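Peer 1: The structure that follows is given in the form of structure tokens.
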Amino acid sequence: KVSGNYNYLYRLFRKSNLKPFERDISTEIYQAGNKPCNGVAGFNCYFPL
Amino acid sequence: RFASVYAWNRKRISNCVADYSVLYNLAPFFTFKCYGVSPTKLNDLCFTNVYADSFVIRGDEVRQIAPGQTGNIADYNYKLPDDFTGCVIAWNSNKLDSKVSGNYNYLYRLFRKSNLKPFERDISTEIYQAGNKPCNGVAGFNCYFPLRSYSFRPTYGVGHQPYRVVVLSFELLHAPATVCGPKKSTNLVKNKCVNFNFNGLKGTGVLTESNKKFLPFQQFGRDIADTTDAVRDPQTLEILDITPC
Amino acid sequence: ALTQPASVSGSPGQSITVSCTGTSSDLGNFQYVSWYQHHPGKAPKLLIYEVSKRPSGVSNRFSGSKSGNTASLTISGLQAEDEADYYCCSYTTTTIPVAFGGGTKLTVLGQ
Amino acid sequence: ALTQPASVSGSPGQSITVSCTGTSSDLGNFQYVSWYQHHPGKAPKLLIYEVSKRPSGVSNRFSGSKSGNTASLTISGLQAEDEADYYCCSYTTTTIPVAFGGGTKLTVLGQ
Amino acid sequence: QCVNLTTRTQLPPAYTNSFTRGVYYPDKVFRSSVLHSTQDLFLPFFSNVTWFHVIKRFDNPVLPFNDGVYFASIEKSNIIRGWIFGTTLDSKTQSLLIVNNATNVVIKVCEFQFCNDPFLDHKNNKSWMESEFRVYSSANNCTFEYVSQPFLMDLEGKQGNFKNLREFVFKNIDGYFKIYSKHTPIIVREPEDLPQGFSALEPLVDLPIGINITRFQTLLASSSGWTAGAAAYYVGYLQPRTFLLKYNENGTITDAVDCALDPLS
Amino acid sequence: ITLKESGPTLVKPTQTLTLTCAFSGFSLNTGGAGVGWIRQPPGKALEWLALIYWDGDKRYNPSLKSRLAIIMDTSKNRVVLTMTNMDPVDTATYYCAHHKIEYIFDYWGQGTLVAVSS
Amino acid sequence: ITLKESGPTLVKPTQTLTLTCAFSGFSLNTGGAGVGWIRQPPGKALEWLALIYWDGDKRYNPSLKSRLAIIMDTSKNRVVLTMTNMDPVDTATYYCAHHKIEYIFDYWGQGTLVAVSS
Ligand SMILES: *[C@@H]1O[C@H](CO)[C@@H](O)[C@H](O)[C@H]1NC(C)=O
Ligand SMILES: *[C@@H]1O[C@H](CO)[C@@H](O)[C@H](O)[C@H]1NC(C)=O
Ligand SMILES: *[C@@H]1O[C@H](CO)[C@@H](O)[C@H](O)[C@H]1NC(C)=O
Ligand SMILES: *[C@@H]1O[C@H](CO)[C@@H](O)[C@H](O)[C@H]1NC(C)=O
């Protein structure tokens, strides 16, 4: 797309690695280790796709 | 005192260990997402060397100084390359780089003679004409001074806060490697089949205490098979024997 | 400049709300106000630093909130020595940059 | 950006060549640049897509080639109705994503 | 400061049959009572080291650096100050400059335009001087700084009873330059030729350079003129050969024999 | 293939232009193709206005976002461009065209010219 | 932290006021922090004279520059503040405070009560 195609998404991180041929369809807010963070985004919390 | 965008100083940090964890307890930052790489792998990735660059930015237009974006203070100032090997960190430093009347020690260059190559320390300033007017030490019509000091006011507030930003430039495995982040330490468990790793000593075996002592120039221990069997412990000064199965 | 009523009174002990206001053009605003009390012949000390935090080592019976051009405090625990002079301060961008309230004269209601 | 000469002239029959160029910083690696022709009072039509690929319906006399930063087209065997408004259109990443020539007006010397 | 006298008379050298010295530790790996046959760039056993005797004499020549050499100087007044490095002599390439002028020893890796002959030693009669340390003149783009503690100093004028010998072995692997330092005290003898003895040598430092060094020169400590003592330094080569090392129970090399000398070896 | 362009002849200075263009015959089972609108006045060269894909995405020229709207029929009949708050420099001719990414404008319509009544 | 303010009390109207404000314990290796000079006229709106940072720059109130002068000490002793040709409208008490760019006022002194001798 001439100004950018944003219809294709990719994943930057998970909780851990993944076994072969597996599908991680589930999407949720990801926190970093020990900080209590849920519901919305912010510090050490943003949408992984 | 913190470096600006016009007099940006290439801070050189070498021969140490670089843990970026002590900054998290300061305040909720303006941004956290590093631009070259993800912020979830800042520790395990080991680089050869680091270059730090410090910037005071007037207003909140640090978005336009990006690897892929330009601007008034990104084409006639420090210019971030689009292939930048490193990342950014910006945080709201209202406690230091502000004045009640104005931070008149700083300056901005709105525009220059021409577009500049990135990673060029541009600090020379001059009076600028208007197209083709001859200008030699004169001011007024068609000769206007293109610099102005930073003005911090309490009435400004949001939209004029500093948000001090430091960029970090790395090199991917071409120089000698001195500075990166460390790892964690798991405590020793005696007489248990552990997959040990003493700073690269890969192998599996049980761990006992050895009565023999090493010399201060000694770190490892070999055998007839030419393999590790009894080594000095990494973070504590005693000699541990790797008893096999 | 800042304005406030001079004769301030209310319910003794607790449940008193005191306020400061003014003009958004004369007072340039956008600076978090601080508010102070003065004692006749004694050593004075500020009761509220910025709008809403409470420092340690002082009384923790005070609360505050500032919206737009109007700042206010809710004051609890009024003893017999509650007499003071309440002066609120901000940054006035027109002239005389640091103004101090409009003056208060408070009475006691311990008896 | 993208630029070309405003007008060009020559002897009828042969000996004509029209070129375009642009700044390499604005130009996104120089792919998919096309050559069109506009007529007065008629709809414009496509002649050359991506430098040197020939679409259907055009003659073999039209040719195009690009060297370094400069692209160009040549035509041999000119006729009395071969006057044109040859445009080059290209992709520019920093500014507006498409750029459309600088204007051309070919004239002949047959009369 | 640098003094350009631009004249010198040179004395012919001598040859000293070095017997046993020239062994050093391979790495920081301990082995218990295991006879190892290791091939490395060593100093040959029973080899002629070239004896430069400097007395009214100021000889700091270019030394034949072939990526690892041997320098045994019998010194008592801490004459060895630094080491001129590089290849181009006009501040165009990177070079190393170590100075131990005080307890703040500094190693600078940068571009250096050395003078003709910056002798550290001159003035104050017999008392050696710390001046003329600024050997270079110009720099292009400086790269590396390093700060280190010194070794045992020397108390200014010190002539006679030459108990000390300083052995500097220069090497480099993958651009990493290795300095091998060995200070041997209580050698109660006249300097002359080397005596018989052996010692285990440990690796101290290894610093990156990035530039393959071709030449290096010696920095030694009126504007010119000095009645110096019996200055003695021996230069020697390094060549790749095999040893046989006797590790004891304490990791000290008790014996070391070169295989390629005589058919008994 | 036919492309039909319709628009007003003269418009008021405070009126909004409603240009329509109809296309007959395309391979709609594709990706990246679409319908584009371009304009030019006499005395100055060409400049691009807008392009729509088949997924409903609208791409206008920058700094002209608010005064450009697109009605897409979702019936393969016609595409409408409605532009508000017109300027007498925009009195120009308008071409509706097909837009791939290699062929920047593959087939060109006849277009319609418009002028201001002021 | 203690701040002590010292100066004369029985002052003639033609006599210049020399007031020293002394502090004990502060991290001077910082920016944006300073000392503020604060008036208390009785029953009226108070006014401000001078806030001085550690940079040495001057931030004077408008149209009152002839009544105020500021003197350093540069030995962690105090700050000397001199008022020239004072008017009898300010028979009042004087205070000095730690004023910075985020905290408004930090800690005060004892303050001096002065009146006109006429
Ligand atoms: C590291 O370990 C050594 C040996 O146990 C100890 O002496 C030293 O204090 C430790 N340092 C830190 C920072 O834990
Ligand atoms: C050392 O030098 C002496 C005198 O020049 C010579 O006789 C002897 O053979 C030399 N020995 C070696 C091993 O080069
Ligand atoms: C040093 O390295 C360069 C790198 O190409 C090589 O050309 C040269 O032969 C080497 N040796 C010397 C003595 O310069
Ligand atoms: C090794 O060291 C021990 C303890 O210092 C000592 O008693 C022993 O003699 C040494 N063994 C030798 C001579 O290698």
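Numbering, chain A: per Swiss-Prot, residues 444-492 in sequence.
Determined by electron microscopy, 3.8 Å, according to the entry header.
Cβ coordinates are placed from backbone N, Cα and C, and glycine is handled just like the others.
As listed in Swiss-Prot for this protein:
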- A:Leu452 to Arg: In strain: Delta/B.1.617.2, Epsilon/B.1.427/B.1.429, Kappa/B.1.617.1, Lambda/C.37, 19B/501Y, Omicron/BA.4, Omicron/BA.5, Omicron/BQ.1.1; Contributes to cellular immunity evasion and increases infectivity (VARIANT)
- A:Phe456 to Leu: In strain: Omicron/EG.5.1 (VARIANT)
- A:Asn460 to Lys: In strain: Omicron/BA.2.75, Omicron/BQ.1.1, Omicron/XBB.1.5, Omicron/EG.5.1 (VARIANT)
- A:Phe486 to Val: In strain: Omicron/BA.4, Omicron/BA.5, Omicron/BQ.1.1 (VARIANT)
- A:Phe490 to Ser: In strain: Lambda/C.37, Omicron/BQ.1.1, Omicron/XBB.1.5, Omicron/EG.5.1 (VARIANT)
Peer 1: Which whole-number value in Å describes the distance between the Cα atoms of A:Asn460 (variant position) and A:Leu452 (variant position)?
Peer 2: 19
Peer 1: Taking the Cβ of A:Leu452 (variant position) as the centre, how many other Cβ atoms fall within a 10 Å radius?
Peer 2: 9
Peer 1: Counting across all protein chains shown, how many other Cβ atoms sit within 10 Å of the Cβ of A:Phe456 (variant position)?
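Peer 2: Taking all protein chains shown, A:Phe456 (variant position) has 13 Cβ neighbours within 10 Å.
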Peer 1: Of A:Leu452, A:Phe456, A:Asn460, A:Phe486, A:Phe490, listed here as variant positions, which sit with their C-beta under 8 angstroms from a C-beta of chain B?
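Peer 2: So the ones by chain B are A:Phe456, A:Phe486.
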Peer 1: Can you count the other CB atoms that lie within 10 A of the CB of A:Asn460 (variant position)?
Peer 2: 5
Peer 1: Go through A:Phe486, A:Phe490, the listed variant positions, and name the one with the sparsest Cβ surroundings, counting other Cβ atoms within 10 Å.
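Peer 2: Lowest Cβ count within 10 Å among the variant positions (A:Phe486, A:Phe490) is A:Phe490.
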Peer 1: Where A:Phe486 (variant position) and A:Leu452 (variant position) are concerned, what is their Cα separation in Å, rounded?
Peer 2: 22
Peer 1: Can you tell me the CA-to-CA distance separating A:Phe456 (variant position) and A:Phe490 (variant position), as a whole number of Å?
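Peer 2: Cα to Cα, A:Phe456 (variant position) and A:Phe490 (variant position) are separated by 10 Å.
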